Each structure stands twice: as structure tokens, then as C-alpha cells.
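Structure first, then comments.
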Amino acid sequence: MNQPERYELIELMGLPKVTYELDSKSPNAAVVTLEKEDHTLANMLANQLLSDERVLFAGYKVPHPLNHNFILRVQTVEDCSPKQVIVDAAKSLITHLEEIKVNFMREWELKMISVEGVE
Amino acid sequence: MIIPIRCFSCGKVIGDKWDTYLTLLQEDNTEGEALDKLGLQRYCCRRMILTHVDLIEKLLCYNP
Amino acid sequence: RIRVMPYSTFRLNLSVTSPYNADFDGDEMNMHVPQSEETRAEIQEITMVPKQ
Amino acid sequence: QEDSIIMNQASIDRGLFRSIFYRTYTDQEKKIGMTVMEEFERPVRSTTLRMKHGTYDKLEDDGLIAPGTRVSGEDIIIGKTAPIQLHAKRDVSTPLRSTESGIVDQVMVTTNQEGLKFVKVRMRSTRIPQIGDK
Amino acid sequence: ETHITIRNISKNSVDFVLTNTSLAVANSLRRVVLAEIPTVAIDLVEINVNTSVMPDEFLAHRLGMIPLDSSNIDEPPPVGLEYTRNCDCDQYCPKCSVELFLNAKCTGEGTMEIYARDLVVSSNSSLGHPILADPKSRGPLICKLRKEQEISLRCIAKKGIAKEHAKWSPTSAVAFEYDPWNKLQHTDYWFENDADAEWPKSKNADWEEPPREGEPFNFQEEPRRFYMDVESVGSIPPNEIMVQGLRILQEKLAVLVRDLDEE
Amino acid sequence: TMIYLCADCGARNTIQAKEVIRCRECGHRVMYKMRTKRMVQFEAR
Ligand SMILES: [Mg+2]
Ligand SMILES: [Zn+2]
Ligand SMILES: [Zn+2]
Ligand SMILES: [Zn+2]
């Protein structure tokens, strides 16, 4: 009866998927608010985003398990950017994903042969 | 009433795996252990065919 | 201070459960909304989970 | 926390603790008189008085609903009438508590003695687990 | 380099091992596969006559979970239909939703047993066709009947992800276990009388160390090597799921970049 | 007027308003009501 609409979990109600906004405090550091997409994309740009020596902070946390979104704070400090730090990250990811998407499509058919066939 | 279809915890389909189940614990002299021969390694859902009550044979006989 | 979630129960704050000597055994709790802007003031400046 | 539990939605989606809630509405046909009739006729907004927020648009020619018509709200399901231009038809028909919803399982129309008609309506309303259930 | 090292496969599950990668990505792959992976499933029934014992409400929920073929899906126009929500057509149309039929009657007097077989698609080799997990059977069970209890149902499937209802995920579960001994001590085992003595070594434990010493334990070490094991429902071939996992995971990272380099 | 159905036989009683509640080629005196047409909107959840 007061069950939020499920489809309002996978569809931005005219809500700007991403939003990039500096802070104050902190200086040279901004806070990103991706919406209707979280708990997956977020964890990556972290346990990986922190891998760039350029970084000095890596936010990430869902404010409430009812709202389907999440913030991300990055500080850096000192030259750029940090809209560029997370993109350099995202890019390093998509490309690191295929690294495995290919090995998969490569080793699959390769151990499909040993279980008979034929052709 | 009739098997749940799709176990409660996973997705493992169980609608298919009963017309065949019952034809062992009462028709092949194999144990409750026999379901293991149906790909039930997890707890899990396999307590699905096991903890089930056939409430339809005993409901179907009320003909209008 | 209300606001405002969905699903049909009253979410309230665990550290406030002791004063209401009552768990979540499916308990009910009543809500009384003020009207006039002169009481809204009383139960804000004197009676408040904080000042209590 | 403190005597409370959190349940997996995936499960409740496949049927954990899904239940049904049949409710049934009894209604006869009193007759005092003299000879005062009171049939289950469909109320006619031409000389009734009084009943609004219907809608009676869900009653058949029989003045009774047909399963399994999606009934919700304060919808009505039976219709009464009691004599007294354009006079006179009253309305002692029973509505449906808004707090309930869902379709209509089946209805059973028999005879009482008494000596008139006698209807029973049952509606089903699936109930899923929701935050706040015991 | 590598990255994956598969072991056994079957027709419903795919056991393998990740290599050069981080924890995050692992989990973030576990999740992906369990949720946002487009599939077909039925999400609307119209009943005409039903004098059986399962109520209409009870059939909808049941006719739903029964898996269907999906295969390609993300490849329109044909052999794949885009979400029925963002469709170029109005309301509901076969161009973005597959119609299904169920006209079950009774010609016997003993007892009927209607399976997933009796349904009827349309003939648009989508598909489409449900599945038949059962061995040379006819599919998952739907309902039973006695005398004259014919039911007539119109079913149409849409496209959806687990997120929207557990009904869609074509994925059973997943079975990972990074660091099977206890290198990084990411866990404090409860004794009760003797530690490495109460807890069972795992089948996947025979692929590593670091017993002996007293090195002492390391710490510059991050968790790599993850022993996953994906199992599908039977709705769509056993990966499939995995393959289509990253395809809509890369594209989820992209969304981001494009919303930051354009402006 | 409409049609009704008996608790046992089920044969079409097609009986008239204000009369007597019963059957025709049999006995007992109750009766339910045929399900409407009626293609009804049903979510699968
Ligand atoms: Mg107590
Ligand atoms: Zn299970
Ligand atoms: Zn369409
Ligand atoms: Zn009869």
C-alpha cells in the first residue's frame, strides 16, 4: 500500500543521473552523485580509484538504502582535477574489463573441445 | 499447493524437478539422499522439494 | 520532526527506544499532529527528543 | 534490531510467506409488513436517496457483482430497496470497507426461511510480506 | 597473462577462476550477474475463464517465474526486443513484447497435470519458447485439474532485470572464495578448542599456501585470485550471463565518462 | 434476468428474478454465479 514503485528503481524521474559539485572545504575536491545506479559501479572506482598516486581521497557511500543513489568525494590536489582523476580511472577500467572479456571468449571454446565434439 | 517452482533463496527451477522426484523416494529404493541426483548441492532450495506438502491431490477432489 | 519515508510503519531511532520501554514486537505508537502555530512552538522549544 | 528482522526481497518475490485474505459479506432480506418487499434490485439514481461515492457501475442486472471483478475502494457489491414522486426507494445496501481491496472469489445466492432471498459475497485479496508484518 | 582459468563446465553452471584483478571488480561482477542482466519473463496475464483451484492471483505469480529463452536479446530489431518501457510503439505491441497462450481443458476423468509444455508462443523464433530443464520431460509444473476445469490465459512477456523483480535474473547463485587458507586473515575463525582443526579445508583450498611460518604474515598483499562459480537457471545458456555481464557493465562505466567530457 | 449454477450439478439453471431458489433436473437449493467474461488485468508479482 505504501510500497514505492519498483520501476522507480530503474528510471531517473527527471533526475540528472550524474552531478558534479565542488565542496568548500575541501579545497580542490568535488562530490559526485550518481543516481538510480549504485552498489556496483561505486565500489570499483575506489578499490581501484585509490590506485592512482594522484589521489588523496575516495568517498563513496549510499545515504540511505531506500534512495537508489550514492555520493563520491575526491580530493586532489594538487594540479588536477578531480573530474579528470575519476575519468582516467573509469577509462582504466573499461579497458581492464575487456582484458577478461576477451580471455573468457578465448578460453571458453578452448575447454569446450576437450569434452568431445565434434566437427 | 504444488511445488513452489523456483527455490526461495536461489533461482534453481524446481517445478520440473518433482514429477521426477517423487518417483524415487517411493519408487527406486533410494534415500532422501537421492535428490542429490537432481543437482541439489546447495542447502538450500533442496529443502524445497523436501519440506513440501502435496496439498492439491487432497484439494482437487471437491468437484463442483 | 516528521518526514516522511514510504512503507506503512513509523520508522524511529533505536537510541530512543528505552524511553518508550517497548521493542518492535509489532507494537503500535500514536502520533498527535499540532495545529495552531502557537503549540507548534511549545512542543519545539520545551518538549524535544533532544531537550528530553 | 531489538527484536526485529530483515528479510530478503528476492525471496518474498518468489513467494516467501505469501498469503491470501478471504472476506465474506453476509446479507439477507428482512420483511416486516404488512407486505413490505425489499429486493436486491440495482439502485436507480432516479428516486433512491441516498448513496454516493459508488460506484454501482460494477453491479449486474441482478444487482449483484460478478466474480472476479477487480473491486477496490468503497465500491459496492449488492443493492437494497425499501418502500416508504419520485418516491420511494431507500438504500440499505452494504458497501466495502476502503481498507480492503482485491478481486471477488465467488458469490452464493440461496433462499432463507424467513421466506425471501439470501446472498453471500466472498472476495480474495492476496497479501505479500511488507515492512512491518509480524 | 592470464585472467581466467576455467575447470569444469556443464549445461547449467560454469566453474572458473579470476586471476589478475582486484577484489572490487570481483564482487562488482558477482553483483552484476545477479541483477542487471536483461531477460524475458512474463509480466502480465489476462484471465477469461478459470474454474481451476489456483486463483488468478496465484497463477500470475507462478506463470511468471517460469523461465524463457532469451539468448541474444540485446540485438534488435529481431532476435531481441528493447525494454517495453522505452519503445517506439504505444501501450503494448509485439514489436517489444512476446505473446504467449494457455488454453488447457479436460478430456479425462482421472487427473490432469499441465506443464510448461502446453503454452504457445507465436512462431516468431525469438525466442520465445520457455525451457525444459526436466530430462526429456515437458517443463516446470503449472497446475492440476479434474473434471471440466478449462482455463484460458493470455500471457505477454516484457524485458526486465532482477532489480525490478527476482523473476528475471537468469542466474541462480554464485560461489566465490578468495584466499582459501588464511593469508590475509580477512577473517577471525571461532576456535572452539583448536583453530586449524575445526574448520574444513575447502575443495578450492588445494590451489595455494601459505602454511608453515611464521614469515610472519604479509600485508603488502592484496586479495587476488578469486574462485567463482556461476550457475544459471536454464533461461539463457550458461554464459551468456557472464559474457553479457561486462557488456552492460562497461557500458555502465561509459555513461559516466560521457557525462563529464561533453561539458 | 441472469443465469445461476448449482452447488452439485452445475447445470445452467437460468432462473428468473423473484421466484424460488432451487434447480430443475435434480435437487438441493443454493447456487453460485458464472465468472464474468472478462479479460482481467493481472500483474505477475
Ligand atoms: Mg518482552
Ligand atoms: Zn535455493
Ligand atoms: Zn511495443
Ligand atoms: Zn442442480
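Residues 4-266, in that order, are what chain E shows, numbered as in Swiss-Prot.
Technique stated in the header: X-ray crystallography, 3.7 Å.
Every residue, even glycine, has its Cβ placed from backbone N, Cα and C.
Quoted from Swiss-Prot, the note on natural variant E:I7 to L is: In strain: Isolate TS99. Sequence-distant contacts of E:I7 (variant position), defined as residues of its own chain at least six apart whose C-beta falls under 8 angstroms from its C-beta, comprise E:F19, E:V20, E:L21, E:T22.
Taken residue by residue with DSSP, E:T24 (variant position) is part of neither helix nor strand, so it is coil. Neighbour count (other Cβ atoms within 10 Å of the Cβ, all protein chains): 20 for E:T24 (variant position). Among the natural variants in Swiss-Prot, E:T24 to S has the note: In strain: Isolate TS54. The residue drawn here is the original one.
Natural variation at this site is recorded by Swiss-Prot as E:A29 to P, annotated: In strain: Isolate TS99. Taking a C-beta cut-off of under 8 Å and a sequence gap of six or more, E:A29 (variant position) has these contacts in its own chain: E:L21, E:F179, E:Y181, E:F229, E:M231.
DSSP gives E:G67 (variant position) a helix state. A C-beta separation below 8 Å, combined with a sequence spacing of at least six in one chain, links E:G67 (variant position) to E:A44, E:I45, E:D46, E:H168, E:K170. Swiss-Prot gives this note for the natural variant E:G67 to D: In strain: Isolate TS54.
Each of the variant positions E:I7, E:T24, E:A29, E:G67 was checked for a CB under 8 angstroms from a CB of chain A; the ones meeting this are E:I7, E:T24.
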